[PDB]
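Taking it in order: structure first as structure tokens, then the write-up.
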Amino acid sequence: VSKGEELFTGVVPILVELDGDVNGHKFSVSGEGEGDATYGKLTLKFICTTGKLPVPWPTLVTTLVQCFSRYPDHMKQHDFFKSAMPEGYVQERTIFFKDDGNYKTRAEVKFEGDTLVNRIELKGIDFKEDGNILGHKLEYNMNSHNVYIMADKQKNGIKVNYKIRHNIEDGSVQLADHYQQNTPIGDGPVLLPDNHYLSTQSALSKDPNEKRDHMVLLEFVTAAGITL
Amino acid sequence: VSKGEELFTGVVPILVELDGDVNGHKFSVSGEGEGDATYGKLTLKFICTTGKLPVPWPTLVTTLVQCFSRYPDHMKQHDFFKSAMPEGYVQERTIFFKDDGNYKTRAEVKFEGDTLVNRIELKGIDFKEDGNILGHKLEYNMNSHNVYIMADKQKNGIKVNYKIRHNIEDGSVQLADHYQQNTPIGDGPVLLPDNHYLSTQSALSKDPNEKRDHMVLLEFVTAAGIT
């Protein structure tokens, strides 16, 4: 078993820190929880430590650790995410909200001690103050999406594309095209995968005891799209 | 604002039974776990006792305990489900798969000891053998849906309509019109609510150790549409 894989055989504690700025609105988010790569399961609680969140939590879901995906035995040679650990990897994305603004995020996912940490900087621009994002017009949920992964030998990493369909209250959808890139932080070799996808599910809830602006998040992710 | 609701202040253990007949394909399912109505949380594991499951697991999620919904304080007046307990209620559905067969279901949801139990009888019919259902063409997932609820004093229960969209592998969708009816077991008083809805979220996973055909189901349901 790979040296990186061995780090994910059990439950792993997680910390997430995010500094964001959307149209001048600055906000910070803190996250705590754990992941079980064996089950492809991830449980996290997030707190907007600066007060009210100026954007809807659902738009932050992809930003706030694919290393907790479940790669079946037959697909373990395609797990870039776990193979770059514990030095970790950089996750960069540009999210384009159809007919509205865009996020630019850069993050480092790596072990600090025994804990896997996701440190993020997010910058948003061109948002319509009356729009679905700044106007908080999005339902508090997240639909199932397939995340497509493709190797990039020359950058020693992976390229990932997918478009999110956020439910709007009225009964329509807001599109958010995701363009992602992951490169290892360490100098050690990683696994370049063949084209595949992650089948991702998210459930969002609240803690009735929590008064701060918050999001309880559950993800269920399993790699697929390759035979045995 | 009733006796029933007091039964759900904690974590309540659950059992589920289904016996299935679909285009003659007979099958049986057992489920266990727990529900936590104050978080609107429901965790259940189901196994197909009778070998490989003839239909996709997502088509049965609606069938395999809306009494585990979180009703916010200012809305308890409208929680029919917990108001019919411990006695219990009968949940009855017809589900029409657009351009495909239909499922009929009668279930009995009520306590049996300290345990809440959902006993289901399901009949499916007119399904296209190479249709999305029997053809096993549905993605293994369940998108969020609103479940609309209307009071019906005639039968001293509620009427319910929702449309499920099951993702099909190819990226298209399979419609499933849910028509539902909930009547009490007991003859005690139950609460008949003004029009509201349940925001329903469902996540499906596998136990990597479980060697039978199964589904792990997690549900987060909160009532809304009134303040």
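Just so you know, the numbers here start at 1 and follow the chain as drawn.
Determined via X-ray crystallography, 2.4 Å.
Note that Cβ sites are derived from N, Cα and C of the backbone, with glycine treated the same way.
Among the mutagenesis results in Swiss-Prot, A:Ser144 to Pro (Swiss-Prot position 147) has the note: Increases fluorescence at warmer temperatures such as 37 degrees Celsius. The residue drawn here is the original one. Reduced to three states, the DSSP call for A:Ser144 (mutagenesis position) is strand. Close to A:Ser144 (mutagenesis position) in the fold, though at least 6 residues off in sequence, lie A:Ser199, A:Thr200, A:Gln201, each with a CB less than 8 Å from its CB.
Secondary structure at A:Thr200 (mutagenesis position), taken from DSSP and collapsed to helix, strand or coil, is strand. In Swiss-Prot, a published mutagenesis experiment is listed as A:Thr200 to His, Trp or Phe (Swiss-Prot position 203), annotated Results in significantly red-shifted excitation and emission maxima.
Where Swiss-Prot documents A:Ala203 to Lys (Swiss-Prot position 206) as a mutagenesis experiment, the accompanying text is: Abolishes the tendency to dimerize and leads to monomeric fluorescent proteins. Within 10 Å of the C-beta of A:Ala203 (mutagenesis position) we count 21 further C-beta atoms, all protein chains included.
Around A:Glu219 (mutagenesis position), the same-chain residues six or more apart in sequence whose CB sits under 8 Å from its CB are A:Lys41, A:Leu42, A:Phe68, A:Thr200, A:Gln201, A:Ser202, listed in sequence order. In the three-state DSSP scheme, A:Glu219 (mutagenesis position) is classed as strand. Annotation of the published mutagenesis A:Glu219 to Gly (Swiss-Prot position 222) in Swiss-Prot: Suppresses the 399 nm excitation peak, leaving only the longer wavelength peak at 475 nm; the original residue is retained in the structure shown.
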